[PDB]
Amino acid sequence: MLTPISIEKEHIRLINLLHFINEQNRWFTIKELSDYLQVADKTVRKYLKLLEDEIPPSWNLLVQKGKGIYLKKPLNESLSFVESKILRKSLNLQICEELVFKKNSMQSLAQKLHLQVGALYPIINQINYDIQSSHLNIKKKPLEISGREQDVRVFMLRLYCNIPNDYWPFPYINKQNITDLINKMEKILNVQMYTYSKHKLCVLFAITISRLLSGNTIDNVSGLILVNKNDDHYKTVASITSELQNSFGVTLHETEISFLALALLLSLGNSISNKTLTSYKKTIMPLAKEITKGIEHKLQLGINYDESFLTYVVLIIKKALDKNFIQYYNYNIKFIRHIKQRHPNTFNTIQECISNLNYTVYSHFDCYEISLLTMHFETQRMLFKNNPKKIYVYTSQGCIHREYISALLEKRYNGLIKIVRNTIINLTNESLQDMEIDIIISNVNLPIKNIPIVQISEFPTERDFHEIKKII
Amino acid sequence: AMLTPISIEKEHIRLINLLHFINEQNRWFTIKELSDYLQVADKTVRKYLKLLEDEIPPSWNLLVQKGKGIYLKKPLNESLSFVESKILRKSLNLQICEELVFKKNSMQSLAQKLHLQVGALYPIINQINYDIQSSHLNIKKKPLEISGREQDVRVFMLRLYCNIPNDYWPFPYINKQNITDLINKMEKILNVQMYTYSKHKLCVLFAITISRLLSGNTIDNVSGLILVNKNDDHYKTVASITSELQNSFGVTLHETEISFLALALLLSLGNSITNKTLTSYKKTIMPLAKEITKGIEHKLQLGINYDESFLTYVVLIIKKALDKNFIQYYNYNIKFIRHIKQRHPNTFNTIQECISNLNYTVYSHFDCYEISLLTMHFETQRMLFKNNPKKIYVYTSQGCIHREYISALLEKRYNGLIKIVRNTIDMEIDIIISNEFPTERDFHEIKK
Ligand SMILES: CCCCCCCCCCCCO[C@@H]1O[C@H](CO)[C@@H](O[C@H]2O[C@H](CO)[C@@H](O)[C@H](O)[C@H]2O)[C@H](O)[C@H]1O
Ligand SMILES: CCCCCCCCCCCCO[C@@H]1O[C@H](CO)[C@@H](O[C@H]2O[C@H](CO)[C@@H](O)[C@H](O)[C@H]2O)[C@H](O)[C@H]1O
């Protein structure tokens, strides 16, 4: 199965591969590289050609033409130097930036790129085709990408998923003026941000500023994810909004503050931790709820999903969104396929339900996150089908006698039952349901309705064990 | 004015539809206007018109007033099949698709056949693999082939041929007449008459199926939403001919294979030369019409019960889409569609999303138009449910003439805010007026 790959993400694939080659202290055969990238051996060689020629003299790459290639750079340098070159060269990257940030006609854009219109227009058509799954379009006059504003911005941000930490794609926006504002938010929130995370929050601030400069602003938020206007994160952005409006001559209405605030909050997914997690959970919980409802509707498990099941769903969503604030993606490919072979129908179903969200959300869900959800839900199916019946032991004779009965029930039934040793505060249907009790075994009559009770003697008789057996 | 999403796999379809359009219109077409229909550069439009000059007979009326654009009307007694076929054979992507679905190959072997370097073929393969994800297909590496559900692979290939000419046969190892003979017998057995193109497209599908069976691939698994009843005439017709089919071609048809061919046969009869196949159609497609309605309703939440009449229209819409295989050329309606889309953009998108969650066998046939049809059809119910008034039963112990009189009084008061049920003592009734000639006391009571 060839991996489905697109011309928009070529630069992403090259960067990840280059990183892979370096981390591994081993030889890479041309056959093996051809297969990672999915290209002709001759194309693997054109790339090695650029690589060898663009390495700084500091690094060394070996090629004995029988065992393949080997790359080692010093531990103190980063891959930034070559990574940036890959980006500055990527033609399709430049076109996507043009189409999102700049004024052009077909002919004007063809000019900047030193291309014949008959060379550009097939590429544009392909790009228009590829982005349909993202709910975007390319309109013809002026020549630009269009769609829901937040979808357009995340698209750009996702194409920058693995940019180096010192790579700034906006020459017409001075970085420090964004950095000053972030330093200030970091201070107000009394948190410390990882370098990469921060850089990427700067990049998202600049994507947003550039759009506002071009006339483009958010005029519709779906409700599924809003930063509450009383949250520390909305308010911390609101604090810097005036300095930002004055540095760059833009206007941030409420819904832009909320968006940047969401960005802020997400970039703190990891920081070098309490009130953060809480805003995180309140903000994402409604999405976790819609996802769960979506999937349940197709899987028909019949379960009620409790709050800690939904908290894991927030966790997985968080892993998804954090990809913007961590440079390099870890692979897991074997792990993923094992999950996919074990639960193929469930895997596809969840893929479908995630793909019916907004692009803002499903842009971040790959096979791995889907495999995460797949395990999450299949775990419930096993627990609901295999968990033993929970039993509450009620006795007029006090707690020593309660325990003694409890051990007798266990001696007899082992794993067909689970004794609930906590003392129930009262006998209302709510107190029983919040201990998830299925069966009460009592030596006393009780005013209780909708839940099997087996009245037994103060020491169970064989008749008692027989009644209990039936309803277990 | 959004650029249309277009794929490299359907260039040949686009050029054939355009060539047909330039002919059928008795008016000029400017170069700019052709560039926009095809979403290509002027150099590229000009290059196509050059190829068109050179392959058109000089008998055929082809004008090029540079500044006015171009004009064409072929003689009424000749076919475009001539030029369309050249478009089909020239198309590289279509040949790669055919290779991928019908042949054994490796990368190096396929690049050999197409006289290309591997570094020119591989990007095209990646692009196709990327484009067919939404069809639930994939490309295997070894052997190099297209992969997915067998019904889906077949329909993929069938739709790449959506507008091939009536004599176009891309199967040099399947003897066309050997298939036509089998279809002819079925046409006799059902006592019906097919249109020529429809018949040709049913032979094509047969050849696709036969080519696939010989290459190892058969249908393992149905969806359930469309099977022909194993007691249905159509199934039995196919069962008649199956044995000779098998000894001719050296393939075995199990039950589900027969059922697929029976489906094709029945869809191809969608249109034919003038009652009974219509009833058989409805039976087979009604389960899908119910699935489509239930999925859409789940998202629109209109709260209605959809009647047998509403469903039957869904089935009509489905037929319109499935008929695209048995009608060569596609008429467009761009304006009409975008009007519908503007009037109901959220409903449009929801229906698009719902349809796209069916199997590819189905959603391959739904483009903007069919989505637009379903959108009206569902926004229509919304409007009925809301504006259609409350039904009333007049009951009086005074005779049927007092009953009529009081009924007419009410109508003369409230007009279309009510609707009288003239049938006698589950009949859609909400309100009961009963007791002798109403007064104001009675009237304001009836308002509420
Ligand atoms: C097999 C593993 C492969 C993974 C890693 C391989 C990717 C390596 C990235 C190579 C990118 C090199 O980035 C390099 O930048 C310099 C400028 O600084 C460009 O310099 C360019 O100048 C002009 C055009 O602008 C021309 O003379 C020529 O087209 C080019 O030399 C190179 O065209 C580009 O190749
Ligand atoms: C723009 C509006 C008009 C839309 C309609 C577009 C019309 C397009 C019609 C062109 C059909 C192509 O017609 C096809 O072209 C090539 C010429 O390139 C012909 O011939 C080709 O054959 C040999 C094969 O050995 C090639 O190596 C050679 O270079 C070429 O001449 C085909 O035999 C002919 O069938």
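One is the number of the first residue shown, and numbering goes on along the chain from there.
From the backbone N, Cα and C atoms, a Cβ is placed for every residue, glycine too.
As written in Swiss-Prot, here are the features:
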type: DOMAIN; residues: B:280-388; note: domain 'PRD 2'
type: VARIANT; residues: B:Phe385 to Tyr (Swiss-Prot position 387); note: In strain: UM23-1
If I take the C-alpha of B:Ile425 and the C-alpha of B:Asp426, which enclose 9 unmodelled residues, how far apart are they in Å? 11
Since 14 residues are absent from the deposited coordinates between B:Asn435 and B:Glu436, report the CA-CA separation in Å as an integer. 7
Give me the Cα-Cα distance between B:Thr274 and B:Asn275 in Å, rounded to a whole number; there are 3 residues missing between them in the deposited model. 8
On the three-state reduction of DSSP, what should I expect for B:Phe385 (variant position)? helix
